[PDB]
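Since the structure comes first, as structure tokens, the remarks are kept for the end.
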Amino acid sequence: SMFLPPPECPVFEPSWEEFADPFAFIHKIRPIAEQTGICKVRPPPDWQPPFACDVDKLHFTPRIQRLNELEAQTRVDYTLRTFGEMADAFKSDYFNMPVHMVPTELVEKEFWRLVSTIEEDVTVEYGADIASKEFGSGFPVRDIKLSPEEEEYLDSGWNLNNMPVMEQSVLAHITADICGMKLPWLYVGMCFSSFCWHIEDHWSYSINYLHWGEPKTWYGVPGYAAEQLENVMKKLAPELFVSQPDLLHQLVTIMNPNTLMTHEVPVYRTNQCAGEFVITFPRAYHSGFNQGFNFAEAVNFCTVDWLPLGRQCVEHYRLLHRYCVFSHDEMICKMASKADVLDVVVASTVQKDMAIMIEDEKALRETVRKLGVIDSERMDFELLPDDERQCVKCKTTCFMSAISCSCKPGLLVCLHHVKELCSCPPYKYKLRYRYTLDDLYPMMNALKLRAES
Ligand SMILES: [Cl-]
Ligand SMILES: [Mn+2]
Ligand SMILES: [Zn+2]
Ligand SMILES: [Zn+2]
């Protein structure tokens, strides 16, 4: 009747020993948590990173949010004090209650009532921005003089500034600019402010820490059910699935988990409270809303487990004509070029992906040669701005190779779309390539040597 809450997602309480290495721990829980898409992690009781900031000197510009189920939203001045004041009064006036007295069950039930009710037009506000000098990480960072307590947490793997640049992560090695993806984002919530159903770019992981305040309610769907969910959503809201001109135009929406559950899409929930982590796994759809005034911090990351999925994601982007945040192949080759300093399990896993890359590239080059492309020239793709090396047809970011024609200066197609560049015969085309196959096999060999050492 009305709202039936989804079953709870897994909750882990690691020992200090398990907690010592976040990537080992994530690998450990993966068999369980990937079945549910999201999971919650409670740190050991004494892991307590100090939060300190001036509520009057932290400023941000809030985003306005209408709360209508199935309505399209785009994916991407208050002080913290004045926002908090607004947020508390909003919740307090909404329920005619003190905020700590409003049961989380009630806020959840009411959220799903108000987004589905046409006659209600509740609007709320929220903050979402990357860490900057005007608004920095909630975790300790080096800058000016820090307390010993802050020093304790400076190097923690669970300090979300460090997570991107550890010895078992992959996004670290990327030299290309992916700031929107590798830097933590800060989120200031209020009652009912929400995040629409989405998956992370390049099907990466994400990890979210609620620094303080009232809980954040989550819904998650396991990666295996991603296409099921999309099919449900495309039937109910086809507008969200029209082609989009860039990454700054991704359309997303609020949708009741019971609707998914009715269509046999598995959905899990949780209330993330202050001091708790939520982890989302590759291609796991998630959404949620805040219970009240709060402050969270989140970052994307990629494990070695993720590498094959990363490759599959870019393939999927190609099929959908979606823009890439970075070139997956460029990242693989960057790591190969640093094989000697790579962690050994990383080296072994990159070697396997590189082997697929090379064999695919071989087949593509044979195919375009048979189409009559004969001329070729080496090209350092990584030097081109992204918007100068996207395939005309499928928008993929080129790196291994592309086709050009003097007919249309500056334009490129990837080797899947040789026929989509221009009307000139293929003998007028050039194969532009980053590496010969003969360059590539020794690169892969270096990884092998590092891996077997
Ligand atoms: Cl509404
Ligand atoms: Mn997310
Ligand atoms: Zn293409
Ligand atoms: Zn041409």
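One is the number of the first residue shown, and numbering goes on along the chain from there.
The header says X-ray crystallography, 1.9 Å.
Backbone N, Cα and C atoms are what each Cβ position is placed from, and that goes for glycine too.
Listed in Swiss-Prot for this protein:
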type: BINDING; residues: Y126, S206, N208, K216; note: 2-oxoglutarate binding site
type: BINDING; residues: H198, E200, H286; note: Fe cation binding site
type: DOMAIN; residues: 9-50; note: domain 'JmjN'
type: DOMAIN; residues: 152-318; note: domain 'JmjC'
type: MUTAGEN; residues: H198 to Y (Swiss-Prot position 499); note: Abolishes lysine-specific histone demethylase activity
Rounded to a whole angstrom, give the Cα distance between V76 and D77, which sit at either end of 8 unmodelled residues. 17
Please report the distance from the Cα of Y126 (2-oxoglutarate binding site) to the Cα of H286 (Fe cation binding site), rounded to the nearest angstrom. 18
Maximal Cα-Cα distance (Å) across residues annotated as binding 2-oxoglutarate, namely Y126, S206, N208, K216: 20
Sorry to bug you, but what's the C-alpha spacing from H198 (mutagenesis position) to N208 (2-oxoglutarate binding site), rounded to the closest Å? 15
Chain break of 2 residues - Cα distance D143 to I144 (Å, rounded to integer): 5
Cα nearest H198 (mutagenesis position) among binding-site residues (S206, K216, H286) -> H286
Note down the number of other Cβ atoms within 10 Å of the Cβ of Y126 (2-oxoglutarate binding site), including every protein chain shown. 21
Given the Fe cation site residues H198, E200, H286, which other residues of that chain have a Cβ within 8 Å of the mean position of their Cβ atoms, reported in sequence order? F195, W197, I199, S206, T280, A284, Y285, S287
If I restrict to non-local contacts, at least six residues apart, and a C-beta distance under 8 angstroms, what lies near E200 (Fe cation binding site) in its own chain? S206, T280, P282, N300
Under DSSP, is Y126 (2-oxoglutarate binding site) helix, strand or coil? strand
Take the domain 'JmjN' (9-50) and find every residue of the same chain, 6 or more past its ends, with a Cβ under 8 Å from one of its Cβ atoms. 139-140, 147, 149-150, 153, 156-159, 163, 166, 168-169, 205, 218, 220-223, 225, 266, 268-270, 272, 275-282, 284-286, 303, 305
Rank the recorded positions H198, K216, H286 by the number of other Cβ atoms within 10 Å of each Cβ, and give the residue at the low end. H198
Residue counts in helix (H, G, I), strand (E, B) and coil for the domain 'JmjN' (9-50), per DSSP? 16 helix, 6 strand, 20 coil
Between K216 (2-oxoglutarate binding site) and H286 (Fe cation binding site), find the distance joining the two CA atoms and give it rounded to the nearest Å. 12
Here the 10 Å Cβ neighbour count for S206 (2-oxoglutarate binding site) comes out at 20
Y126, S206, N208, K216: which of these binding-site residues put a Cβ within less than 6 Å of any ligand 2 atom? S206
